[PDB]
Amino acid sequence: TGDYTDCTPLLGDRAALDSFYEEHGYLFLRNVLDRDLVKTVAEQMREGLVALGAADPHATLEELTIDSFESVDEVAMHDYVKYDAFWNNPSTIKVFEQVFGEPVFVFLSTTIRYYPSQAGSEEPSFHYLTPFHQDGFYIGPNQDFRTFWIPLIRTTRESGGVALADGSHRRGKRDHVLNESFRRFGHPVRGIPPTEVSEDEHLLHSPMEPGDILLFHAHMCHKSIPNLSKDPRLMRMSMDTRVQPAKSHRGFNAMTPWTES
Ligand SMILES: C[C@H]1CC[C@@H]2C(C(=O)O)=C[C@H]3CC(C)(C)C[C@]213
Ligand SMILES: O=C(O)CNC(=O)C(=O)O
Ligand SMILES: [Fe+3]
Ligand SMILES: [Mg+2]
Ligand SMILES: [Mg+2]
């Protein structure tokens, strides 16, 4: 469980950036998004949690917690968090265009995540997290989109985020099988057996700061890391969308907001 390689030095170099991405199936970029814009999104999520998660109205972002992710009306949270305005801000688009080397289309769907620490819990609720999977298994038909994952407040090794299997995107779609320990809508979801992820596809996770981006290939095998933070005990607050060349086919998920899919 190593660390992401910082790819920010490669942004000035089309060839070098693409070569890294091709080999590894991800890019980790530090301090490339407008931190004021990110903070505004974080504070929108915070206000949603005050209104819907019974979060402390006087807590700072890092003091924030909620009793239960599940007790929060996720549909209502989408009214609070103004992600489309963020993704489509010129400063954000510029970074996306640097990554792709061409004009882009940002998905109309974004997933917002507000996961409290469950350090010390004997029966923790982590069924709302994700098993090993590839976004391309459930998004298509085109497979040239990339997932863009951003922290809204900082993450730590203990507070979690997403773990990536380095270079796991080079053998196409992998088998996803029912996993009863991960659920959406009472339905179990499908994941890649952890045994079917090679020891050679080294698992990576680094702490990230608001302003940072993690992005990865449609066939990158990745999974949630649970929040077991204690000192500091932090929420993990993040959001993820998908982005693709403006010219590429725009599928169902690309055109359909989260609340309707
Ligand atoms: C495979 C699992 C984990 C990734 C996706 C996910 C997520 O939260 O990213 C929840 C499941 C529902 C889904 C149909 C969108 C597919 C999911
Ligand atoms: O953030 C998480 O726990 C899981 N995220 C993803 O699977 C993603 O962004 O594609
Ligand atoms: Fe995913
Ligand atoms: Mg107080
Ligand atoms: Mg392939």
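We number chain A the same way Swiss-Prot does; the residues here are 5-265, in that order.
According to its header, the structure was obtained by X-ray crystallography, 1.6 Å.
Every residue gets a Cβ built from N, Cα and C, even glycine.
Among the features that Swiss-Prot reports, substrate binding site is placed at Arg117, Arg188. The 2-oxoglutarate binding site annotation in Swiss-Prot covers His137, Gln138, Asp139, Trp153, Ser228, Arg240. Among the features that Swiss-Prot reports, Fe cation binding site is placed at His137, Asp139, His226. Recorded in Swiss-Prot as a mutagenesis result, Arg117 to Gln carries the remark: Abolishes 1-deoxypentalenic acid 11-beta-hydroxylase activity. In Swiss-Prot, a mutagenesis experiment is listed as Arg188 to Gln, annotated with the note Strong reduction of 1-deoxypentalenic acid 11-beta-hydroxylase activity.
Non-local contacts of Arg188 (mutagenesis position) by the CB criterion (under 8 A, 6+ apart in sequence, same chain) comprise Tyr132. Contact annotation for recorded positions (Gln138, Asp139, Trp153, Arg188, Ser228, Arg240) versus ligand 2: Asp139, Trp153, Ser228, each with CB under 6 Å from a ligand atom. In this structure, of the recorded positions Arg117, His137, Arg240, the smallest number of CB atoms within 10 A of the CB marks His137. For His226 (Fe cation binding site), the number of other Cβ atoms no farther than 10 Å from its own Cβ, over all displayed protein chains, is 29. Counting Cβ atoms from all protein chains shown, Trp153 (2-oxoglutarate binding site) has 22 others lying within 10 Å of its own Cβ. A simple Cβ count within 10 Å picks out one of the binding-site residues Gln138, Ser228 as the most packed, and that one is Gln138. Neighbours of the Fe cation site: apart from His137, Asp139, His226, residues of the same chain with C-beta atoms within 8 angstroms of the site's C-beta centroid are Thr134, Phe136, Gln138, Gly140, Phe141, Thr151, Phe220, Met224, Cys225, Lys227. Ranked by Cα separation from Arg117 (mutagenesis position), the binding-site residues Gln138, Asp139, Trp153, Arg240 are led by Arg240.
Between the alpha carbons (Cα) of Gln138 (2-oxoglutarate binding site) and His226 (Fe cation binding site) lies a span of roughly 7 Å.
Using a 10 Å Cα-Cα cut-off around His226 (Fe cation binding site), the binding-site residues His137, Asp139, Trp153, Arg240 reduce to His137, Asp139. In three-state terms derived from DSSP, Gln138 (2-oxoglutarate binding site) belongs to neither a helical nor a strand segment and is classed as coil.
Over all protein chains present, the Cβ of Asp139 (2-oxoglutarate binding site) has 22 other Cβ atoms lying within 10 Å.
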